[PDB]
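Participant: Dumping the structure here so I can ask a few things about it.
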Amino acid sequence: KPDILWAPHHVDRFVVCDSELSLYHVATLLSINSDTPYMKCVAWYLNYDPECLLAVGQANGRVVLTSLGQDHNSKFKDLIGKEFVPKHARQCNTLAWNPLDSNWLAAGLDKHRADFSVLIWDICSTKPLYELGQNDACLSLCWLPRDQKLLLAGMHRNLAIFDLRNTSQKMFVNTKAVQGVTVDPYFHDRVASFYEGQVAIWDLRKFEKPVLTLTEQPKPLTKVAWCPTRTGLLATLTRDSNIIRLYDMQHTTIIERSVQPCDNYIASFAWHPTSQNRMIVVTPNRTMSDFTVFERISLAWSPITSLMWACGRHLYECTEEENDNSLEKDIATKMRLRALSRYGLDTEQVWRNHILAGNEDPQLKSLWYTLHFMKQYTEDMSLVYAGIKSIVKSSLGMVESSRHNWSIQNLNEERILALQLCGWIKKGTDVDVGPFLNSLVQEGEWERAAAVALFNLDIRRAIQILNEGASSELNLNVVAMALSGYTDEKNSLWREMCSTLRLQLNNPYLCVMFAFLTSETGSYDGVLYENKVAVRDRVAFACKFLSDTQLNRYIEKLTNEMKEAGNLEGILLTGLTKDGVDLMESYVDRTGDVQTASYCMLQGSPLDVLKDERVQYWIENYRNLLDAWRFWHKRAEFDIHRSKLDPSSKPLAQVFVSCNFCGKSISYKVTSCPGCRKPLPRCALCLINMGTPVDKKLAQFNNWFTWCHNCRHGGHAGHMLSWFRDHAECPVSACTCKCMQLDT
Amino acid sequence: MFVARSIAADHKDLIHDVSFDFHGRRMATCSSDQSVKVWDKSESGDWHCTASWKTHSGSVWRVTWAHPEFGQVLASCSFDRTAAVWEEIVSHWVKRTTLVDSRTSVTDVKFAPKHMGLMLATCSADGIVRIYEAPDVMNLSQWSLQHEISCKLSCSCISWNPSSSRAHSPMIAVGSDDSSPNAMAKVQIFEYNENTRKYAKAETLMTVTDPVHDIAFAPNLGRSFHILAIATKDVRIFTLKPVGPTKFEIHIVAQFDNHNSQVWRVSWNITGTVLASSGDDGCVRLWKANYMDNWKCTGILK
Ligand SMILES: [Zn+2]
Ligand SMILES: [Zn+2]
Ligand SMILES: [Zn+2]
Ligand SMILES: [Zn+2]
């Protein structure tokens, strides 16, 4: 039944109790006491001297004291190493001492015939000093810290409240549990009693029945102790359990929490008396871990992406990385950063919002480039804000070819509007993508340019392009020179080889070029379903090559796939219709962005999408989020934007003032009311009647109305501002309230 | 990526809660000494103390804030079998109306969303939820308890639905902390049929078998479905797709045991993308979602 303890005088000095006593310092051992084999009962000296001095009672029951400290002039050695056997041989049961007077100490033994059992002896510096309870079992021996002539004992089936000054004077109370009887220093009226897996709690002033009863856990409770630096906290330990359950005694419901100081079974858990709620657990495998159990933790978030958590008494806080790297933190931080950078609001050239958004995100690349294209075309021009589906819904006049002619206006014009919107064809009617290819080669995207050329049927120009790209910055020329095997042979070395290698490539554009070259006639499903390649280019190539019936399958399938997956790059297909709204709903459900949802919808919306109950909720919730930022002026600017781009929104409902004679509103002689021409109110300061005429400044701010919402006293803005700057009372005589400070 | 710090505040007794107002400039902490106190962050980033006053006989567990539109009030519950309100007069707070109608310890108090008025919901250990009303924002000295809901179990925590879209009827979630050997649902949801003008049981989560410590609702921000987190042995996140009470499509999204203990508190962000959870392990673990729509940890703090 080993346990652990520390030095009552030295916090860092700890004792490991085993078959051999070991003393360690906080772990590095100090000494190994193997002179006491087969230990039964252990006690420590209440007095400081001697250091590392203890009292041990083995099965023989003799009162023997052993020490481990190094003392050069120890004051009390005649008791150090001393032995005090009983008058009969009873096994060791319990042992304790009184810190009030260290001279007297009490020990408990097993059942002899009629000799002493609860024998108290002074170690001096033969026989017990005070004795009682002959021929009985003393499960526990203890001393009352407060009353130096008081103690609590436990018989075989009873517990008695006796006194030293009168041996026969005692108060015995019947109970079933007499194990682990102790009273915490703070709780002078609280007693304890353990019964296997059950624990019995009783009040000293009500020591007749158990005040509190705990649940009987399956494994018996081994050790139960009170918190040495906490109020109303007790812990009970069981057998071969990783976590020791505990109860809260500060209620007067008791909160039950269990803490596991280790992942293995621990023989006993002992809390250091000096340390503040720090517990030490000892296991049979000679491993000691000091785990300080913490209390319940509260949490509270903040609108600045900051978390405040209370762990006990102290207050702590967590910040937002502040690294300017990685994933740019949570969506809220990016949202605030964009709002502070005036994001979306800059509408003179649309595409700049992709750099204005901060980092490079491909999702917020297709949206703003598509939105720039739609606005740019309609300025020159349901036309653009309809998507590719509506654009090619009535597509007619497409002719396929079995074999490409190696080596654009021949297409139907409405089928060329899709090409124009897909970024290939310029604004003009020229079928020469020359500027697009030149810009691509300038941008360094050599593989993309090669793909565009191959789609445009310039094999030699593409070869020159690849050679030029590989001139600067080695496998590019390798693929390019390899590429010249294209043919229409049934079993060409080029054909079988490229069909094999089409999946062997690394660059998606090179893979797409290989697939197109090796594509069987008629079926081009290899290119059109490369999810690792741009949606834009695939859609444009399909429009350029596929026929009438083989476009209404691909467009619809791609649109459903993009809508289900929530890819923002499909807005070009969906357009600004109900389908686009569903796509944006999926995007918001995924990412949680409402600026990219609010600013996209307000950009050229016919008065059917804006009426949706969904397209208004995102704007309202973004405005509320801006309110949380306390970004008032940014919200005001966004309100200007929304109001000028959405007639359905009705501005705030506020107060208007009304005349006293006409009874009607004054909002559109200036001093005269417009209703029936009866005098308007006047400033309390100027005594001049109000009024405002309903580059040259027509009606300055200083002449506006302003009134106290508790007084209904009013005047010019400027005079009231001046008056309340130096004074603090209602301007009118006999008025009382302090008008300004009511709201500030 | 979350880094910690230390806040310059001194207390005597252990505190049980912290709660910001709506902007993040006023917190309200309740101490074990029956004394609640309100801090106020200044322009220099420091925290000062503005008020303090002892509460009723019991022990306060919860203190909550209110929307700034309605003034500045706080609701606090304690073992005194009463719920309180407090308003600033300038700063000396004043009791306005102690909603005392409970025969048990009112464990939780929460405020209804702004879009419907000044309501507050409380239920006690008896297992009956109460909804109160202030149908005059002028005077707070008059309240009415319209609906009483039988739970046939105990209460641990409750949470409203932040969503304010017109489609969603008002909703409430009632937990339980009963460890009876039998197995029964410990988290249930009620709706409000305007036709019947009453609160009706809508859906319950049968997968919940152990006692529940706390429940929270993730704010909507224009989403289609709902997000709900339940404190149990393991943190769990459920989503209830809308289809008498409306049928709900329920499917789990996460189940986390990275605590080796019992979860105590659950919280949500303003946006509703990061979850903060605290447990008996002495650590605070924050969970966010990744590109694969997967729920994983982001920082373990202690
Ligand atoms: Zn008039
Ligand atoms: Zn006045
Ligand atoms: Zn004036
Ligand atoms: Zn006034």
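Residue numbering: from 1, along the chain as shown.
The way this entry was determined, per its header, is electron microscopy, 3.8 Å.
Just so it is clear, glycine is given a Cβ too, placed from its N, Cα and C backbone atoms.
Taken from Swiss-Prot, the feature Zn(2+) 1 binding site covers A:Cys659, A:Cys662, A:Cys673, A:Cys676, and the record attributes it to experimental evidence. Per Swiss-Prot, Zn(2+) 2 binding site is recorded for A:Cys686, A:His716, A:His719, and the stated evidence type is experimental evidence. The Zn(2+) 3 binding site feature in Swiss-Prot is assigned to A:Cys708, A:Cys711, A:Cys739; the stated evidence is experimental evidence. Residues or ranges marked as Zn(2+) 4 binding site in Swiss-Prot (evidence: experimental evidence): A:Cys711, A:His713, A:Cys730, A:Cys735. In Swiss-Prot, a published mutagenesis experiment is listed as A:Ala482 to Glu (Swiss-Prot position 560), annotated Impaired assembly of the GATOR2 complex.
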Participant: Rounded to a whole number, how many Å is the Cα of A:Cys735 (Zn(2+) 4 binding site) away from the Cα of A:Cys662 (Zn(2+) 1 binding site)?
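Facilitator: Computed Cα spacing between A:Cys735 (Zn(2+) 4 binding site) and A:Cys662 (Zn(2+) 1 binding site) is 27 Å.
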Participant: Quick one, of the binding-site residues A:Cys659, A:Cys662, A:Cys673, A:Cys676, which Cβ has the fewest other Cβ within 10 Å?
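Facilitator: Output over binding-site residues A:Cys659, A:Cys662, A:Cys673, A:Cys676: least Cβ neighbours within 10 Å is A:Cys676.
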Participant: List the Cα distance (Å, whole number) between A:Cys739 (Zn(2+) 3 binding site) and A:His716 (Zn(2+) 2 binding site).
Facilitator: 15
Participant: Provide, as an integer number of angstrom, the distance between the C-alpha atoms of A:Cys708 (Zn(2+) 3 binding site) and A:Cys730 (Zn(2+) 4 binding site).
Facilitator: 9
Participant: Select one residue from A:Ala482, A:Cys686, A:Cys708, A:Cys711, A:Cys739: among these recorded positions, choose the one with the most other Cβ atoms within 10 Å of its Cβ.
Facilitator: A:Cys739
Participant: If one measures from the C-alpha of A:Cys673 (Zn(2+) 1 binding site) to the C-alpha of A:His713 (Zn(2+) 4 binding site), what distance in angstrom results, rounded to a whole number?
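Facilitator: On Cα coordinates alone, these residues lie 19 Å apart.
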Participant: Hey, which of the binding-site residues A:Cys730, A:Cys735 is the loneliest by Cβ count within 10 Å?
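Facilitator: Candidates: the binding-site residues A:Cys730, A:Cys735. Fewest Cβ atoms within 10 Å: A:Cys735.
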Participant: List those of the binding-site residues A:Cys686, A:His713, A:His716, A:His719, A:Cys739 whose Cβ lies under 6 Å from any atom of ligand 3, in sequence order, or write none if there are none.
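Facilitator: Cβ < 6 Å from ligand 3, in sequence order: A:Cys686, A:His716, A:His719.
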Participant: I need the CA-to-CA distance for A:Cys711 (Zn(2+) 3 binding site) versus A:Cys730 (Zn(2+) 4 binding site), whole Å please.
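Facilitator: Rounded to the nearest whole number, the Cα-Cα distance is 8 Å.
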Participant: Just jot down the residues in the same chain as A:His719 (Zn(2+) 2 binding site), at least 6 apart in sequence, with C-beta under 8 A of its C-beta; none if empty.
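Facilitator: A:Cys683, A:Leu685, A:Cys686 - these are the non-local Cβ neighbours of A:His719 (Zn(2+) 2 binding site), listed in sequence order.
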Participant: Whole-number answer please: how many Å between the C-alpha atoms of A:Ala482 (mutagenesis position) and A:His716 (Zn(2+) 2 binding site)?
Facilitator: 85
Participant: Could you list, ordered by sequence, which of these binding-site residues: A:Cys686, A:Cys711, A:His713, A:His719, A:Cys730, A:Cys739, have a Cβ under 6 Å from ligand 1?
Facilitator: none
Participant: Suppose we screen the recorded positions A:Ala482, A:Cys673, A:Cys676, A:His719, A:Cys739 by Cβ distance to ligand 4 with a cut-off under 6 Å; which survive, in sequence order?
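Facilitator: Near the molecule: A:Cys739.
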Participant: Calculate the distance in Å between the alpha carbons (Cα) of A:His716 (Zn(2+) 2 binding site) and A:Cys730 (Zn(2+) 4 binding site), and round it to a whole number.
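Facilitator: With the alpha carbons as reference points, the distance is 14 Å.
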Participant: On a simple 10 Å Cβ count over all chains shown, which one of the binding-site residues A:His713, A:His716 is most densely packed?
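Facilitator: When each Cβ's neighbours within 10 Å are tallied, A:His716 leads.
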Participant: Among A:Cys659, A:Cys676, A:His713, which binding-site residues lie by ligand 2, judged by Cβ under 6 Å to any atom?
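Facilitator: Cβ < 6 Å from ligand 2, in sequence order: A:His713.
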Participant: Near the Zn(2+) 2 site, what residues other than A:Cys686, A:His716, A:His719 in the same chain have a C-beta no further than 8 Å from the centroid of the listed C-beta atoms?
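Facilitator: Filtered neighbour residues, in order: A:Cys683, A:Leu685, A:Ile688, A:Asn702, A:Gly715, A:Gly718, A:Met720.
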